[PDB]
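Q: Got a structure here, written out as structure tokens. Questions coming.
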Amino acid sequence: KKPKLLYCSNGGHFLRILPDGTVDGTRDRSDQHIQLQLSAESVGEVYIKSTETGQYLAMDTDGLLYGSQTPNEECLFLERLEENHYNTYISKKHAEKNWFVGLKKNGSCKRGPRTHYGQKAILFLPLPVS
Ligand SMILES: O=C(O)[C@@H]1O[C@@H](O[C@H]2[C@H](O)[C@@H](NS(=O)(=O)O)[C@@H](O)O[C@@H]2COS(=O)(=O)O)[C@H](OS(=O)(=O)O)[C@@H](O)[C@@H]1O[C@H]1O[C@H](COS(=O)(=O)O)[C@@H](O[C@@H]2O[C@@H](C(=O)O)[C@@H](O[C@H]3O[C@H](COS(=O)(=O)O)[C@@H](O)[C@H](O)[C@H]3NS(=O)(=O)O)[C@H](O)[C@H]2OS(=O)(=O)O)[C@H](O)[C@H]1NS(=O)(=O)O
């Protein structure tokens, strides 16, 4: 683990955690909020925390992504592999509902309830920085 970038195939954007707790995607590589440090809390779970603001990516009960200043149960995600070798992150809390981390092709975050196994918006690829 060294800070990475979560580049999403669908749309080709980099996961971003704006200082205001807003999660989205951007194509600007020079954006100072796309560097993320992934912290493994166990064998299949991970923490996705911003290096620039320190916020942890989390997902509320409504399936919306946000930047939390605290590592709570809503910040833990299961990292899995698609058969095309892409990383997909499903909310450990909302695991049974099948809610993943995902970005609309236009760049916006896709709502938990609006994502599902197999989509292209949930296909993330861990790109290395420096
Ligand atoms: O079409 C895309 O732009 C694209 O679709 C997926 O990409 C596929 C490629 O196009 C495909 N190539 S091919 O040549 O077209 O075959 C192939 O390469 O595969 C890729 C990836 O898909 S695959 O690998 O899973 O097969 C891809 O989908 S996703 O990754 O799963 O999200 C996306 O990259 C992208 O999809 C995006 O746009 C479509 C089309 O939108 S449009 O351009 O605005 O028209 C979005 O889908 C449309 O809208 C949704 C929706 O809004 O929810 C669906 O609409 C129905 O359901 C809603 C919600 O209902 S419910 O939840 O309340 O029950 C209703 O409000 C709508 O009225 C419903 N319409 S109905 O079904 O006709 O009754 C529906 O999927 C679709 O509607 S429509 O037909 O366009 O009207 C899609 O969400 C969006 N994904 S996002 O990640 O960008 O957000």
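In chain A, numbers come from Swiss-Prot; the residues present are 24-153, in order.
Method on record in the header is X-ray crystallography, 3.0 Å.
Every residue, even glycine, has its Cβ placed from backbone N, Cα and C.
Pulled these features from Swiss-Prot for this protein:
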MUTAGEN   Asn33 to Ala  No effect on integrin-binding
BINDING   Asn33  heparin binding site
MUTAGEN   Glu102 to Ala  No effect on integrin-binding. No effect on integrin- and heparin-binding, loss of FGFR1-binding, defective in inducing FGF1 signaling, cell proliferation and cell migration; when associated with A-109 and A-110
MUTAGEN   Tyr109 to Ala  No effect on integrin- and heparin-binding, loss of FGFR1-binding, defective in inducing FGF1 signaling, cell proliferation and cell migration; when associated with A-102 and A-110
MUTAGEN   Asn110 to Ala  No effect on integrin-binding. No effect on integrin- and heparin-binding, loss of FGFR1-binding, defective in inducing FGF1 signaling, cell proliferation and cell migration; when associated with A-102 and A-109
MUTAGEN   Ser114 to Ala  Decrease in LRRC59-binding
MUTAGEN   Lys127 to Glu  Reduced integrin-binding; when associated with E-128. Defective in integrin-, heparin- and FGFR1-binding, and defective in inducing FGF1 signaling, cell proliferation and cell migration; when associated with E-128; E-133 and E-134
MUTAGEN   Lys128 to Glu  Reduced integrin-binding; when associated with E-127. Defective in integrin-, heparin- and FGFR1-binding, and defective in inducing FGF1 signaling, cell proliferation and cell migration; when associated with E-127; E-133 and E-134
MUTAGEN   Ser131 to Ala  Decrease in LRRC59-binding
MUTAGEN   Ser131 to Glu  Decrease in LRRC59-binding
MUTAGEN   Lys133 to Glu  Loss of CSNK2A-, CSNK2B- and LRRC59-binding. Reduced integrin-binding; when associated with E-134. Defective in integrin-, heparin- and FGFR1-binding, and defective in inducing FGF1 signaling, cell proliferation and cell migration; when associated with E-128; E-133 and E-134
MUTAGEN   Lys133 to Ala  Loss of LRRC59-binding
MUTAGEN   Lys133 to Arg  No effect on LRRC59-binding
MUTAGEN   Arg134 to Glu  Reduced integrin-binding; when associated with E-133. Defective in integrin-, heparin- and FGFR1-binding, and defective in inducing FGF1 signaling, cell proliferation and cell migration; when associated with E-127; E-128 and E-133
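In the displayed structure, how are the listed features positioned relative to their neighbours?
A: All protein chains included, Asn33 (mutagenesis position) registers 19 other Cβ atoms within 10 Å of its own Cβ.
Under DSSP, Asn33 (mutagenesis position) is assigned to coil, being neither helix nor strand in the three-state scheme.
Taking Cβ-Cβ distances under 8 Å and a sequence gap of 6 or more within the same chain, the neighbours of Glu102 (mutagenesis position) are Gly67, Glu68, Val69, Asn110, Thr111, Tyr112.
Cβ neighbours within 10 Å of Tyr109 (mutagenesis position), excluding its own Cβ and spanning all shown chains: 16. Secondary structure at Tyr109 (mutagenesis position), as computed by DSSP, is coil.
Residues near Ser114 (mutagenesis position) in space but far in sequence (CB under 8 A, at least 6 apart, same chain), listed by position: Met82, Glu97, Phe100, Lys120, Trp122, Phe123, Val124, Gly135.
DSSP assigns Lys127 (mutagenesis position) to coil in the three-state reduction, placing it in neither a helix nor a strand.
For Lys128 (mutagenesis position), the number of other Cβ atoms no farther than 10 Å from its own Cβ, over all displayed protein chains, is 15.
Using a 10 Å radius centred on the Cβ of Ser131 (mutagenesis position) and all shown protein chains, the other Cβ atoms total 15.
Listed in sequence order, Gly125, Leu126, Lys127, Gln142, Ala144, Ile145 are the same-chain residues at least 6 apart in sequence whose CB falls under 8 Å from the CB of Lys133 (mutagenesis position). According to its DSSP assignment, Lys133 (mutagenesis position) is coil.
Sequence-distant contacts (6 or more apart, same chain, Cβ under 8 Å) of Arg134 (mutagenesis position) comprise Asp85, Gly86, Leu87.
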Q: So for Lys127 (mutagenesis position), how many other CB atoms are inside 10 Å of its CB?
A: 18
Q: Round to a whole number and give the Cα-to-Cα distance in Å for the pair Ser131 (mutagenesis position) and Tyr109 (mutagenesis position).
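A: Counting only the Cα atoms, the answer is 20 Å.
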Q: Which whole-number value in Å describes the distance between the Cα atoms of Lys128 (mutagenesis position) and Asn33 (mutagenesis position)?
A: 5
Q: May I ask which of the mutagenesis positions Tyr109, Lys128, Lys133 have a CB within less than 6 Å of any atom of ligand 1, listed in sequence order?
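A: Checking each Cβ against ligand 1, the ones under 6 Å are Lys128, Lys133.
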Q: So if I draw a 10 Å sphere around the Cβ of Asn110 (mutagenesis position), how many other Cβ atoms end up inside it?
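A: If we count other Cβ atoms within 10 Å of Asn110 (mutagenesis position), we arrive at 17.
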